[PDB]
Amino acid sequence: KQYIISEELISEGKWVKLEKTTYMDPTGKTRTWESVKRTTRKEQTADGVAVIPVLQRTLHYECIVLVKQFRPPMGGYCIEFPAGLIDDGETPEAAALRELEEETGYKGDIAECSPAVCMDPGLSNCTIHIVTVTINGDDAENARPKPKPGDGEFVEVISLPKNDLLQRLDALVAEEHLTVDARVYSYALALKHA
Amino acid sequence: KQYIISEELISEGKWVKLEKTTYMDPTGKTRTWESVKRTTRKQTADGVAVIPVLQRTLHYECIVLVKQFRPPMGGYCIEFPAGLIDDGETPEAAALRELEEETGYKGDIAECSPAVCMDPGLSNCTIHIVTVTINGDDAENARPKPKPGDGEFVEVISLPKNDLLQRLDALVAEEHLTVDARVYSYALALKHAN
Ligand SMILES: COC(=O)Nc1sc(C)nc1-c1ccccc1
Ligand SMILES: [Cl-]
Ligand SMILES: [Mg+2]
Ligand SMILES: [Mg+2]
Ligand SMILES: [Mg+2]
Ligand SMILES: [Mg+2]
């Protein structure tokens, strides 16, 4: 029933634009929306990837490897899955493995890769692939992992046990000012509810 | 170490604005970020998203989701029921209200997250994730009455919690729909648990 009629640029930055979207509603009535998009999406099946990195080590409980960074839109520190935008021509799997190494130091192994999923579909067209990766923490490659940040990347690594993830996130939030990402919280909640 | 210095308005619509954020990187170098914010917040968070667990005896437990045309995406998305929190409303009450409006179900609060970020590399948007149970055997939930506010057009899709990820993958494969990243993350963790 519903479809897009037109998309009018309102303002274009280097990285993000705002558009006036005209669409058809299911009553047959024309309506508008204010929509955000990135300027950086070319032929990628999505803007970015987020990595669900399952650190596995003999005689350890499995950990979920998370990162903490300052996020200027938020004005504060956020705890997230490692993540970044997909380079032109790069596959979602390649991007996930690369970002994971860049941000954490760890060299992972692909487990699964989602379809393109929406970040905040009432606001933006932004999409990611959510890529599950296992990290063999018994491999010597992963023994003393060093982040390789890019220019202006400043990332702290936080590994938490999968079997207590929600409580451990709650304990970090109780301890300083900082926001947990909604995807991370959602995953931690499902681990409780299962 | 890192903090906002100033924000420069680039463009303000009625519902969304784009800013150029100036911040201090941890080395002491000043840097810029393009940031999106809503104009609507006053509030613990912009929105609520509801994880609704539909419980009927002698049936599988289901997670209740909604399907809606999303103008920023140009298409239909599958999402947790959700909406913005009214000035003076609690996140709990917003959750029960949105769940009823979008689904017709009357639910009980189970738990409520802190404010969690939606896409912190891009925006300041935050939500409370509110877990709610629905007693599907109660007379009030027998014939659930969905009350859409103006211009909302919402289909209800209930899926079994025990096979959620496979069911969502099937919908995507058959229906050309976008699943929400928080829905997908939750579905992933249901599979990854234990
Ligand atoms: C003509 O109306 C719009 O453009 N509305 C927009 S634009 C946006 C980015 N959000 C809305 C919105 C927010 C809360 C509840 C309903 C809608
Ligand atoms: Cl539950
Ligand atoms: Mg990143
Ligand atoms: Mg990166
Ligand atoms: Mg809604
Ligand atoms: Mg609503």
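We're sticking with Swiss-Prot numbering for chain B, so the shown stretch reads 14-55, 57-208, in order.
So this one's X-ray crystallography, 1.6 Å, going by the header.
Every residue gets a Cβ built from N, Cα and C, even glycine.
When other Cβ atoms within 10 Å of the Cβ of B:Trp28 (mutagenesis position) are tallied across all protein chains shown, the result is 14. Listed in Swiss-Prot is the mutagenesis experiment B:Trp28 to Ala, annotated as follows: Reduces affinity for substrate about 8-fold. Strongly reduced catalytic activity and strongly reduced affinity for substrate; when associated with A-46.
Remark: B:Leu98 (substrate binding site) has B:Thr53, B:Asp60, B:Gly61, B:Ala108 as non-local neighbours, by Cβ distance under 8 Å and separation of at least 6 in sequence. Annotation comment: Swiss-Prot describes B:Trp28, B:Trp46, B:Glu47, B:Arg51, B:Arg84, B:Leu98, B:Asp133 as substrate binding site.
Here the residue is the original one, but Swiss-Prot notes a mutagenesis experiment at this spot, B:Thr45 to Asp: Phosphomimetic mutant; unable to generate ATP in the presence of diphosphate. Under the DSSP three-state reduction, B:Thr45 (mutagenesis position) is assigned to strand.
Looking at Swiss-Prot, the entry for mutagenesis of B:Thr45 to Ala says: Impaired phosphorylation; generates ATP in the presence of diphosphate. If you draw a 10 Å sphere around the CB of B:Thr45 (mutagenesis position), it holds 14 other CB atoms from the protein chains shown.
Non-local contacts of B:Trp46 (mutagenesis position) by the CB criterion (under 8 A, 6+ apart in sequence, same chain) comprise B:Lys33, B:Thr34, B:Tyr36. Looking at Swiss-Prot, you'll find the mutagenesis B:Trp46 to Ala noted as follows: Reduces affinity for substrate about 6-fold. Strongly reduced catalytic activity and strongly reduced affinity for substrate; when associated with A-28.
B:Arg51 to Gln appears in Swiss-Prot as a mutagenesis experiment; the accompanying note says: Reduces affinity for substrate about 15-fold and reduces catalytic rate about 17-fold. Within 10 Å of the Cβ of B:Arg51 (mutagenesis position) there are 19 other Cβ atoms, across all protein chains.
The domain 'Nudix hydrolase' annotation in Swiss-Prot covers B:57-197 and rests on sequence analysis.
Annotation source Swiss-Prot lists Mg(2+) 1 binding site at B:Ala96, B:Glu116. In the three-state DSSP scheme, B:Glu116 (mutagenesis position) falls into the helix class. When other Cβ atoms within 10 Å of the Cβ of B:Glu116 (mutagenesis position) are tallied across all protein chains shown, the result is 27.
One mutagenesis experiment catalogued in Swiss-Prot, B:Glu112 to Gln, is accompanied by this note: Catalytic inactive mutant for both ADP-sugar pyrophosphatase and nuclear ATP-synthesis activities. Reduces catalytic rate 6300-fold. Contacts of B:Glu112 (mutagenesis position) defined by a Cβ separation under 8 A and a same-chain sequence distance of 6+ are given as B:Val62, B:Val64, B:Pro95, B:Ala96, B:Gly97, in order along the sequence.
Swiss-Prot lists B:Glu112 with the feature Mg(2+) 2 binding site.
For the mutagenesis experiment B:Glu116 to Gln, the note given by Swiss-Prot reads: Reduces catalytic rate 2000-fold.
Its Cβ placed at the centre, B:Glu166 (mutagenesis position) has 14 other Cβ atoms within 10 Å. Among the sequence features in Swiss-Prot, the mutagenesis site B:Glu166 to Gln is noted as follows: Reduces catalytic rate 120-fold.
In sequence order, the recorded positions from B:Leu98, B:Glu112, B:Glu116, B:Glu166 that place a Cβ under 8 angstroms from a chain A Cβ amount to none.
The binding residues for substrate are recorded as B:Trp28, B:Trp46, B:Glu47, B:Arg51, B:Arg84, B:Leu98, B:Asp133; their greatest pairwise CA distance is 26 Å. Working note on the binding-site residues B:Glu47, B:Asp133: by count of other C-beta atoms within 10 Å of each C-beta, B:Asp133 ranks first. Listed binding-site residues: B:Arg84, B:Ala96. The one with the lowest count of other Cβ atoms within 10 Å of its Cβ is B:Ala96. Reported as a whole number, the C-alpha separation between B:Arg84 (substrate binding site) and B:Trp28 (mutagenesis position) equals 15 Å. Rounded to a whole value, the Cα-Cα separation of B:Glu47 (substrate binding site) and B:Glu116 (mutagenesis position) is 33 Å. Across the structure, B:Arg51 (mutagenesis position) and B:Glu116 (mutagenesis position) place their CA atoms 22 angstrom apart.
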